[PDB]
Amino acid sequence: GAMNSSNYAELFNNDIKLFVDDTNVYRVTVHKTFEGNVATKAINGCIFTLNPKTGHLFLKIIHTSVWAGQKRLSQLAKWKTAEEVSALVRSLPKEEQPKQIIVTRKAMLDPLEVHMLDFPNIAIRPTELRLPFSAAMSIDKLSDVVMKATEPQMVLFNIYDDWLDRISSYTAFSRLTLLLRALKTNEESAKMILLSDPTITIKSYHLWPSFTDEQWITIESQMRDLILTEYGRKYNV
Amino acid sequence: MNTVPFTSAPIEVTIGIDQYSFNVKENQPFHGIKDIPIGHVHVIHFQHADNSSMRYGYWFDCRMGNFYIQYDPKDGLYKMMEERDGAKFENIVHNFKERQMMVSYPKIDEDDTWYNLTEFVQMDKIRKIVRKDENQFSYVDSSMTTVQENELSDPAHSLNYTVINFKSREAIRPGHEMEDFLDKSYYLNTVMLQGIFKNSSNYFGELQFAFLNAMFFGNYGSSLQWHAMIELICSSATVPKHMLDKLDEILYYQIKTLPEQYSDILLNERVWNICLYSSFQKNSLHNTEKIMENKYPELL
């Protein structure tokens, strides 16, 4: 059934699972035409497929060429997502294939179920969690590889950098969701908090800065304050 | 015009013959139903006064033998049996008729209701859905489960309706996932019509049989089958024109016949709203849409 607050620890057990977020698959800018009508121009997108236990991220870049001459793109985007997730599962060795795939949006359930009919033992699940994976394109190195792609491409990342050397998967996921929640609520302020000290850099092979354990506590506090500062505006409370 | 005699009526019972029904009192001198129209299947059905649980009955065709009803006090039901001695049977019927101990199948000459509900229904197709090959007639009741319901437990007592499942390898060609899910035409036309049913007449026969089992016995699995066969057509962008026209007539008579008070349990909101208002065939069921809108506007 649905993944919620009640069964949260299940994310970090030894059963291989993937989160799939389709938010950033079909991306457009809306603009005026010469005649004063409205039109969209697609930009490169991505499927965000994440092992929450290991941090392994399968970033399938969706090149604007896949939409050329297609109709009902927001519908097609769900099916293309499910096609590419199914292709990724088939590409993995049997012992690496997930036992569950959790979709962040309920509209992915039927498309993914139909694409995974060959895998009846892989459970396709929704979640009640409101996950901030839409904000993946606020991570500079992910945004950069998506925008520069000239063709369909799969890029492999570890979204936790080397954090699992020092912290558990549970704590790494909590840190990732807090960073993405801050980047989603106020991108400018979140990026300012992450780069304010020039002495702390991002390793070439990493996504996030090389914070000490004490610096991560300060950063995480500054992110929580940002989310509350922002919430006390949205709602005037 | 054929006859189904009753040995007796030892228990108080409501007796159905097709869309008609009669209350019989305990030990009332009732000895059967005469003037049954030749050329159609028929269903004789029962609901005991003392336990309205288990509606049950028998699908039969009087062209296929001489059938009678006899109460079994051990199994506690009215049973259909075949009389193999023609002369004994003719002599039983002639006596009961002479003593006018038989109700007359009460068909109004103008009334094509039963033909319209059973147009594609054939005894030989019923006997493959309801497997009991030693009898020429078929027992159905309120509680019998379908092969599909059983998959998701006594196989000999199952309704072997054709399994329809929109999220199955059968329904979805590898490589045409989105196309086949959103447009069921390949599942309807290649798999079901060309493949399994062989023609639209057998498909409509099963659809009509499923509805009648839903209506006459409150058989839940039959209602599921009726709705799945409607949805498969309405969810196909490519359906022969003759099939759409015939479907509209079929559904019109089914909705016309349904007791007004059973719309809540026998009609699936999602399927009917989707079929009449969102599906490919939303504009192809004029008669059905008009009777549904006038008779059941709450459901929609």
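Numbers run from 1 along the shown chain.
If you're wondering, the header gives X-ray crystallography, 1.5 Å.
Note that Cβ sites are derived from N, Cα and C of the backbone, with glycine treated the same way.
Per Swiss-Prot, these features apply:
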MUTAGEN   A:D21 to N (Swiss-Prot position 1853)  Reduced growth at 30 degrees Celsius. Strongly reduced growth at 16 degrees Celsius
MUTAGEN   A:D22 to N (Swiss-Prot position 1854)  Reduced growth at 30 degrees Celsius. Strongly reduced growth at 16 degrees Celsius
MUTAGEN   A:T23 to A (Swiss-Prot position 1855)  Reduced growth at 30 degrees Celsius. Strongly reduced growth at 16 degrees Celsius
MUTAGEN   A:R105 to K (Swiss-Prot position 1937)  Severely impaired growth. Reduced growth at 30 degrees Celsius. Strongly reduced growth at 16 degrees Celsius
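The number of other CB atoms found within 10 A of the CB of A:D22 (mutagenesis position), across every protein chain shown, is 28. For A:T23 (mutagenesis position) paired with A:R105 (mutagenesis position), the C-alpha to C-alpha distance reads 8 Å. Same-chain residues at least 6 positions away in sequence with a Cβ under 8 Å from that of A:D21 (mutagenesis position) are, in sequence order, A:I47, A:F48, A:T49, A:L50, A:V103, A:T104, A:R105, A:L131, A:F133, A:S134, A:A136.
DSSP classifies A:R105 (mutagenesis position) as coil under the three-state reduction. The 10 Å shell around the Cβ of A:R105 (mutagenesis position) contains 17 further Cβ atoms across the protein chains shown. Classification of A:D21 (mutagenesis position) by DSSP places it within a strand. Taking the Cβ of A:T23 (mutagenesis position) as centre and 10 Å as the limit, one finds 20 other Cβ atoms among all the protein chains shown.
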